[PDB]
Amino acid sequence: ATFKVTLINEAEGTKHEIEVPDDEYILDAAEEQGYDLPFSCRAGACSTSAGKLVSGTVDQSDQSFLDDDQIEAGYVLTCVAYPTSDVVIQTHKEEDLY
Ligand code: FES
């Protein structure tokens, strides 16, 4: 499967549509398709690549930084997240934690 992933940068008011394989992380696909996103660790252990789900679901089992409540609130580490449906996600949310 190939899912449609919509990236929304709220602060800059931009929107990018990318197509992501069910076996590829969102971050990797975005880059491949021409859209650079913030990252640091690239391993699900930090907050740099955080985004927030608007709609859809993802599989981010490889992550380790977010707690259960943050996950429930819809936070996702884009560097280790696989889409499991078409997804709409707000990027550049690292700040929201704090
Ligand atoms: S870059 Fe560190 S969790 Fe994504």
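We're sticking with Swiss-Prot numbering for chain A, so the shown stretch reads 2-99, in order.
Determination method: X-ray crystallography, 1.7 Å.
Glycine is treated like the rest: Cβ placed from N, Cα and C.
Database features (Swiss-Prot):
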MUTAGEN   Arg43 to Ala, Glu or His  No effect on electron transfer
MUTAGEN   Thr49 to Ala  No effect on electron transfer
MUTAGEN   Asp70 to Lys  Small effect on electron transfer
MUTAGEN   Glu95 to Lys  20000-fold decrease in electron transfer
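When the mutagenesis positions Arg43, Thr49, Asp70, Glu95 are checked against ligand 1, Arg43, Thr49 have a Cβ within less than 6 Å of one of its atoms. Note on proximity: among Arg43, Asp70, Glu95, the mutagenesis positions of the record, the Cα nearest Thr49 (mutagenesis position) is that of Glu95. For the pair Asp70 (mutagenesis position) and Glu95 (mutagenesis position), the Cα-Cα distance reads 16 Å.
Contacts of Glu95 (mutagenesis position) defined by a Cβ separation under 8 A and a same-chain sequence distance of 6+ are given as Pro39, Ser48, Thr49, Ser50, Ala51, in order along the sequence. Every protein chain shown contributes to the tally, and the Cβ of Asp70 (mutagenesis position) ends up with 8 other Cβ atoms within 10 Å.
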